[PDB]
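Undergrad: Mind looking over this structure? Questions follow.
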Number of protein chains: 4
Amino acid sequence: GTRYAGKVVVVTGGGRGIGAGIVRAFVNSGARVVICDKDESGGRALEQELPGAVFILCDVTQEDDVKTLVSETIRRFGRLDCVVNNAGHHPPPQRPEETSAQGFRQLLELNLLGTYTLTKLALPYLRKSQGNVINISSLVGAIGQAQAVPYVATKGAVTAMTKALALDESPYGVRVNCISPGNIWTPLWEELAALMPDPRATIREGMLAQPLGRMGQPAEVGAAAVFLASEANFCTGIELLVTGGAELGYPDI
Amino acid sequence: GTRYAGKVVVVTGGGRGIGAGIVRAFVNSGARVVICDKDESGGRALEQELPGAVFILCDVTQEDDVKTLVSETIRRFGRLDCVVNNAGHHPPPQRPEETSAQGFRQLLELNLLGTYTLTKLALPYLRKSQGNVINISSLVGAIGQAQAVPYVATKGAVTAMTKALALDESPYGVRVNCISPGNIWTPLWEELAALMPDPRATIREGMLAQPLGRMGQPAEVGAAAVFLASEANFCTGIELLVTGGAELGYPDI
Amino acid sequence: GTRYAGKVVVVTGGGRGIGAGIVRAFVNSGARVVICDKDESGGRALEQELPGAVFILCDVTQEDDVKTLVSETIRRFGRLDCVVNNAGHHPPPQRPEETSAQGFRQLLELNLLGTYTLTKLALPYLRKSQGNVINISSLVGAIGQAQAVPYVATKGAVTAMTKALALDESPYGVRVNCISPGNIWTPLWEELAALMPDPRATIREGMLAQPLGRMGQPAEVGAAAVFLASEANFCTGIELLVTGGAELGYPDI
Amino acid sequence: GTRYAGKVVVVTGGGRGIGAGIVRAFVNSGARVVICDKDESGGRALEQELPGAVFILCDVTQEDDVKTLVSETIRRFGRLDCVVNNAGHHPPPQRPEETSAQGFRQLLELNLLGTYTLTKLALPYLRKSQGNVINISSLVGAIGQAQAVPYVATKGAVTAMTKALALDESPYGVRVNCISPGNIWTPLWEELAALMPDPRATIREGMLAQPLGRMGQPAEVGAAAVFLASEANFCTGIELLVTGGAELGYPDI
Ligand SMILES: NC(=O)c1ccc[n+]([C@@H]2O[C@H](COP(=O)([O-])OP(=O)(O)OC[C@H]3O[C@@H](n4cnc5c(N)ncnc54)[C@H](O)[C@@H]3O)[C@@H](O)[C@H]2O)c1
Ligand SMILES: NC(=O)c1ccc[n+]([C@@H]2O[C@H](COP(=O)([O-])OP(=O)(O)OC[C@H]3O[C@@H](n4cnc5c(N)ncnc54)[C@H](O)[C@@H]3O)[C@@H](O)[C@H]2O)c1
Ligand SMILES: NC(=O)c1ccc[n+]([C@@H]2O[C@H](COP(=O)([O-])OP(=O)(O)OC[C@H]3O[C@@H](n4cnc5c(N)ncnc54)[C@H](O)[C@@H]3O)[C@@H](O)[C@H]2O)c1
Ligand SMILES: NC(=O)c1ccc[n+]([C@@H]2O[C@H](COP(=O)([O-])OP(=O)(O)OC[C@H]3O[C@@H](n4cnc5c(N)ncnc54)[C@H](O)[C@@H]3O)[C@@H](O)[C@H]2O)c1
Ligand SMILES: CN(c1ccc(F)c(O)c1)c1cccc(-c2cccc(O)c2F)n1
Ligand SMILES: CN(c1ccc(F)c(O)c1)c1cccc(-c2cccc(O)c2F)n1
Ligand SMILES: CN(c1ccc(F)c(O)c1)c1cccc(-c2cccc(O)c2F)n1
Ligand SMILES: CN(c1ccc(F)c(O)c1)c1cccc(-c2cccc(O)c2F)n1
Ligand SMILES: OC[C@H]1O[C@@H](O)[C@H](O)[C@@H](O)[C@@H]1O
Ligand SMILES: OC[C@H]1O[C@@H](O)[C@H](O)[C@@H](O)[C@@H]1O
Ligand SMILES: OC[C@H]1O[C@@H](O)[C@H](O)[C@@H](O)[C@@H]1O
Ligand SMILES: OC[C@H]1O[C@@H](O)[C@H](O)[C@@H](O)[C@@H]1O
Ligand code: NA
Ligand code: NA
Ligand code: NA
Ligand code: NA
């Protein structure tokens, strides 16, 4: 209840799923949280539910939305300590030949450039507060995934960008880290499974892909984010895996 | 002289630097090579120098240039076995706050989407020949680099995309691998060093960054590419480091 | 003060350095802690200092010492939730030709087999409590270090063993993770530096090896351990880097 | 036929399996090869079969056997250019609680210390020839394996030791690299499968564990070793994966 007391946190895509889990974890740690989302429904309800959280409508692909997000955060709360770049999307499974350069550009705009833009606008304030950046990447950036060339590329870019920015901001005392979740049960997971011939089988397969035998929860990603913000003062440029062990483990012609 | 006899290889950015080293290595292995470059000077001379290599002017950011590159390769040589996506650029050192979203988009167009576009157009022919893709990424995609947020992000994306496509093309017998060079002495390296206050010191520092005490050569990247194409039949989705050991090795307040 | 209330933790090598930092972090989280060490001086004082911590003399290379450590922990506290395998040593710098197979065997006994033995004896109790194992490995297991072939080998073994055991214990609900610290300012660090021609220069070089510009503290490793035990319920088989960014970042003949 | 002409190579465990594949690849590259094995049957036949290969009985766990192996190599051929540390063993599947410290020590003697001992005795000669070391590790050192805690630990140690020694020998011009194979069809693979309830199912599962849909061949590991010895002059401290993509790719309670 006090690990991050007096601090101000912005969470993008905070209206549902992992983002909402991160919002709740930071509020529970004593922080004030700005919920950014492009959709009003979940984030507005979350603002009413949680004392200490407020909602600001902001599409992270729109530079002027992001400029206003930062200026309103400072105007309302007087400081900025942590930026969690969680907004992102996974398209449905797509064979490589079914992808397009334009679809790839659009996914880069959200998953990569939206993270870049908010971070850039927030860094002057994070320097003043010796704050930190947390990017939500993905395990599949590191190990690959089938039928997801554009998505995987965007997450490889986020993980690498995290390390580069960690180097650049280290002299100024600003840490930059990422979390790479595996299968987390969220509305996006539920939506993608509903597109499949047998959604139930797809979900069962998703649970069994982890040695722990279940999918992860938004709250577990949230606890990892609070650790990185509040207690990981010698960690910068790390990739914190929250995957349940999915990356572990496993005639000649 | 026979390791890759009878095969046809396309090398992007083949007119100088690493690309030219790769062209030479494939010609020396017995292959016919198409040198793709946006600039005529080096590639045209290389075509006159090397029996077995020809030059095609092609800017990999221009989709119609790439369509013609593939169709002319097939028209002239009847098959396509290997695509080496080497074209790319490193901008001068840039602090994060000096970068722009537009500059980042432009670098993604070259370093990431040009690789994506040629690979996509070539894959139908690579499937027919059980051929392979070799992407030239960078060590700094894996470990980061200072004053290079956009560049590092593009190379993290290439390495990750390599793994995704390896998964997708494995059922069809097409391998997809990448090479991550470190400091290789090329005209780009020489150009970036010339921008520095003390170019000589910058170069000395570049040599000393490797345990081997020198920078690498285009020919060494070329030998790695020939290995991946011609002899690495059980390797797919790998990142082959050609870095001289730069990634190895290295009061409390 | 309540994150790990009601839990029982064993920390090997807990009498000074990182181990003592981990002991303090767990006591501060509400746990009861058993301090294991082969030397009485630091651990006995720590027991007098901290309500909630007790000291048991135990050399982790001696199987009967470890059997008694576990049986006394259960006899005194009725449960066991977490085992932190921190005991270990770094020999002075040794050129490869100056090492011996016997010295290598002895270092394996401590850094690898002592971790193995305690974990094995503790696992039946950790299964009953759905507890977890935390091994203290090293960044240099992943990236190498000069003049330390035996040490580096032992830490590569610990990190790999962590992943194997994570797979084996996942069906039983026991998580197994490791922390890989970089330069942490401890009595071992101070002792090794004192062996050098210029200890002050060695220390300055150690601080500058991290982008953060300082060495880490035992308390920071301790916070990472408490996170892994108490809040990382979807993490198993991970390597949590606590290195200050040392692994990030960096004529041809 | 000339890539490694005039060079002298020692391959441990060269009498069958991967080792024999490596022997054949080096003979085919023009080298003279010393086949080391603890068993006479396969290696003696291989010596009769291959002009350019000879067999020396040597158990790599016996220091005096290894001393004689090196001295006889020099006495007979006048130089030593490459040492391939391939001898090793995988025990049958063993649950962690079924392993013993003594069994673990014995496996370390073979898989780790035998590699260490030959490398140490060979390094003075490798320095004279600017030669190189190739260690045969395993993919499972990096990602883990079930029911194999000791084996996985030994291979994590080999991969890490490779990086440490690469750092130490870089000033002297000696490269040190490793190959991490995945499922390679060898007599050890066949022996382990024969211990299983359904050996046929075990083998089918082994083939399907790779995106390429088959196991690898000794010849493919051999080609990777010849590349590392003869053409990878800017590679040191690398881990070359020969795994067919096994490491790629993949309700909340
Ligand atoms: N769910 C998983 O298994 C999983 C695994 C690995 C990584 N991730 C990553 O975690 C993040 C969150 O995923 P999720 O499963 O919670 O997804 P989700 O779709 O359930 O939630 C994403 C939220 O982001 C918002 N958002 C989308 N585009 C936005 C934009 N332009 N501007 C502002 N907000 C925007 C959405 O409205 C939504 O509220 C994403 O980056 C995703 O790539 C998820
Ligand atoms: N030199 C190094 O140290 C180093 C290190 C790691 C990775 N790399 C990568 O290796 C690749 C080659 O680098 P280099 O040092 O040889 O560079 P270079 O600048 O010397 O050569 C690059 C070549 O690509 C061509 N090219 C550029 N844009 C193109 C386009 N749009 N279409 C077609 N051709 C185009 C250029 O005209 C040039 O001939 C790049 O991907 C670079 O990122 C280089
Ligand atoms: N200090 C660093 O920079 C650093 C970096 C990476 C990893 N590590 C690892 O962290 C761990 C702790 O290192 P440290 O710097 O705190 O060392 P330290 O020497 O300051 O403390 C080690 C403690 O372990 C105890 N110990 C040693 N052998 C023992 C045995 N056989 N049985 C029981 N206790 C034993 C010692 O008596 C001592 O109290 C080690 O595993 C080390 O390899 C340290
Ligand atoms: N087969 C695979 O799928 C696989 C996968 C990854 C790694 N590996 C590694 O590859 C290496 C070779 O494996 P393999 O499948 O060919 O095994 P194998 O059992 O078929 O052949 C091993 C050879 O080494 C010899 N050998 C064993 N102990 C020895 C000793 N003390 N001294 C000298 N020679 C000795 C054996 O007599 C045999 O000829 C091992 O290090 C193994 O760990 C194998
Ligand atoms: C939410 N998401 C996901 C999963 C894991 C990650 F690491 C990640 O970043 C995102 C989902 C959700 C449902 C199915 C699939 C999915 C699986 C296999 C191939 C694909 O193309 C997929 F889309 N992926
Ligand atoms: C060619 N290039 C390069 C080097 C290594 C790589 F792995 C890579 O992909 C590219 C260069 C060339 C000269 C100086 C620098 C460079 C160094 C440190 C920060 C920077 O911003 C740099 F630009 N980089
Ligand atoms: C405590 N220790 C250490 C440091 C970093 C680690 F990741 C680690 O596991 C241990 C020390 C302490 C002082 C000097 C050196 C050291 C440095 C370079 C070569 C060597 O051989 C060394 F011994 N290492
Ligand atoms: C030869 N070997 C092997 C396989 C892959 C490697 F990367 C490696 O280093 C060795 C075998 C052969 C047959 C079955 C198994 C095996 C599989 C799953 C759990 C185990 O305990 C096993 F023993 N492993
Ligand atoms: O829709 C799947 C899951 O999404 C998560 O974000 C919510 O917290 C869960 O209540 C829900 O079951
Ligand atoms: O310009 C730096 C270097 O670039 C390389 O691509 C050329 O092969 C060298 O001859 C040249 O010295
Ligand atoms: O000896 C170096 C350092 O060791 C740490 O374990 C102690 O907490 C510090 O007080 C001390 O300065
Ligand atoms: O025993 C399995 C396989 O082992 C390999 O080393 C041999 O080259 C093959 O001929 C054999 O089928
Ligand atoms: Na509120
Ligand atoms: Na020509
Ligand atoms: Na006490
Ligand atoms: Na012979």
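Going by Swiss-Prot, the residues shown for chain B are 4-253, 266-268, listed in order.
If you check the header, you will see the structure was determined by X-ray crystallography, 1.5 Å.
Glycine is treated like the rest: Cβ placed from N, Cα and C.
Okay, these came from Swiss-Prot:
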- B:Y154: active site, proton acceptor (ACT_SITE)
- B:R19, B:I21, B:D40, B:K41, B:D62, B:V63, B:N89, B:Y154, B:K158, B:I187, B:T189, B:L191: NAD(+) binding site (BINDING)
- B:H93 to A: Increases kcat for androst-5-en-3beta,17beta-diol and 17beta-estradioll (MUTAGEN)
- B:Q148 to A: The catalytic efficiency (kcat/Km) is 30-fold increase for 17beta-estradiol and 11-fold for androst-5-en-3beta,17beta-diol (MUTAGEN)
- B:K158 to A: Lacks of activity of testosterone 17-beta-dehydrogenase (NADP+) and estradiol 17-beta-dehydrogenase [NAD(P)+] activities (MUTAGEN)
- B:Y253 to A: Lacks of activity of testosterone 17-beta-dehydrogenase (NADP+) and estradiol 17-beta-dehydrogenase [NAD(P)+] activities (MUTAGEN)
Undergrad: List, in residue order, those recorded positions out of B:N89, B:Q148, B:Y154, B:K158, B:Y253 with a Cβ under 6 Å from any atom belonging to ligand 2.
TA: B:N89
Undergrad: Provide the list of recorded positions among B:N89, B:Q148, B:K158 whose C-beta sits under 8 Å from chain A at the C-beta level, in sequence order; use 'none' for an empty result.
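TA: Out of B:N89, B:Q148, B:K158, B:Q148, B:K158 lie under 8 Å of chain A.
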Undergrad: Can you give me the Cα-Cα distance between B:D62 (NAD(+) binding site) and B:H93 (mutagenesis position) in Å, rounded to a whole number?
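TA: Cα to Cα, B:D62 (NAD(+) binding site) and B:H93 (mutagenesis position) are separated by 17 Å.
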Undergrad: What is the straight-line CA distance, in whole angstrom, from B:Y253 to B:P266 across the 12 unmodelled residues?
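TA: Cα of B:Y253 to Cα of B:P266, across the missing 12: 17 Å.
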Undergrad: Determine the minimum-neighbour residue: among B:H93, B:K158, listed as mutagenesis positions, which Cβ has the fewest other Cβ atoms within 10 angstroms?
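TA: So among B:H93, B:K158, the mutagenesis positions given, the one with the fewest Cβ atoms within 10 Å is B:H93.
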Undergrad: Validating a neighbour-count step here. Other CB atoms within 10 A of the CB of B:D62 (NAD(+) binding site): how many?
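TA: Cβ-Cβ neighbours of B:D62 (NAD(+) binding site) within 10 Å number 18.
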Undergrad: Drop a 10 Å sphere on every Cβ of the recorded positions B:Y154, B:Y253 and tell me which sphere holds the fewest other Cβ atoms.
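TA: It is B:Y253 that, of the recorded positions B:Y154, B:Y253, has the fewest other Cβ atoms within 10 Å.
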Undergrad: At the level of the C-alpha atoms, what whole-angstrom distance separates B:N89 (NAD(+) binding site) and B:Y154 (active site, proton acceptor)?
TA: 14
Undergrad: Checking B:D62, B:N89, B:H93, B:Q148, B:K158, B:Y253 - which of these recorded positions have a CB within less than 8 A of a chain C CB?
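TA: In terms of proximity to chain C, the recorded positions that count are B:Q148, B:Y253, given in sequence order.
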Undergrad: Inside 10 Å of the Cβ of B:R19 (NAD(+) binding site), count up the other Cβ atoms and send me the figure.
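TA: A 10 Å sphere around the Cβ of B:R19 (NAD(+) binding site) contains 20 other Cβ atoms.
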Undergrad: Could you say whether, by DSSP, B:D40 (NAD(+) binding site) belongs to a helix, a strand or a coil region?
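TA: Once the DSSP labels are grouped into three classes, B:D40 (NAD(+) binding site) ends up as strand.
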Undergrad: I'd like to verify something. Among the recorded positions B:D40, B:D62, B:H93, B:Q148, B:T189, which ones have a C-beta closer than 6 angstroms to some atom of ligand 10?
TA: B:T189
Undergrad: Recorded positions B:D40, B:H93, B:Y253: which have a Cα within 10 Å of B:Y154 (active site, proton acceptor)?
TA: B:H93
Undergrad: Please give the NAD(+) site's span as the largest CA-CA distance among B:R19, B:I21, B:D40, B:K41, B:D62, B:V63, B:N89, B:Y154, B:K158, B:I187, B:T189, B:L191, to the nearest whole angstrom.
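TA: Those residues reach a largest Cα separation of 23 Å.
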Undergrad: Got a sec? Which of these recorded positions, B:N89, B:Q148, B:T189, has the most Cβ atoms within 10 Å?
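TA: The residue with the densest Cβ neighbourhood is B:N89.
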Undergrad: Between B:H93 (mutagenesis position) and B:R19 (NAD(+) binding site), find the distance joining the two CA atoms and give it rounded to the nearest Å.
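TA: B:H93 (mutagenesis position) and B:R19 (NAD(+) binding site) have their Cα atoms 15 Å apart.
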Undergrad: Any idea what the Cα distance is from B:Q148 (mutagenesis position) over to B:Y253 (mutagenesis position), rounded to a whole Å?
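TA: With distance taken Cα to Cα, B:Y253 (mutagenesis position) is 15 Å from B:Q148 (mutagenesis position).
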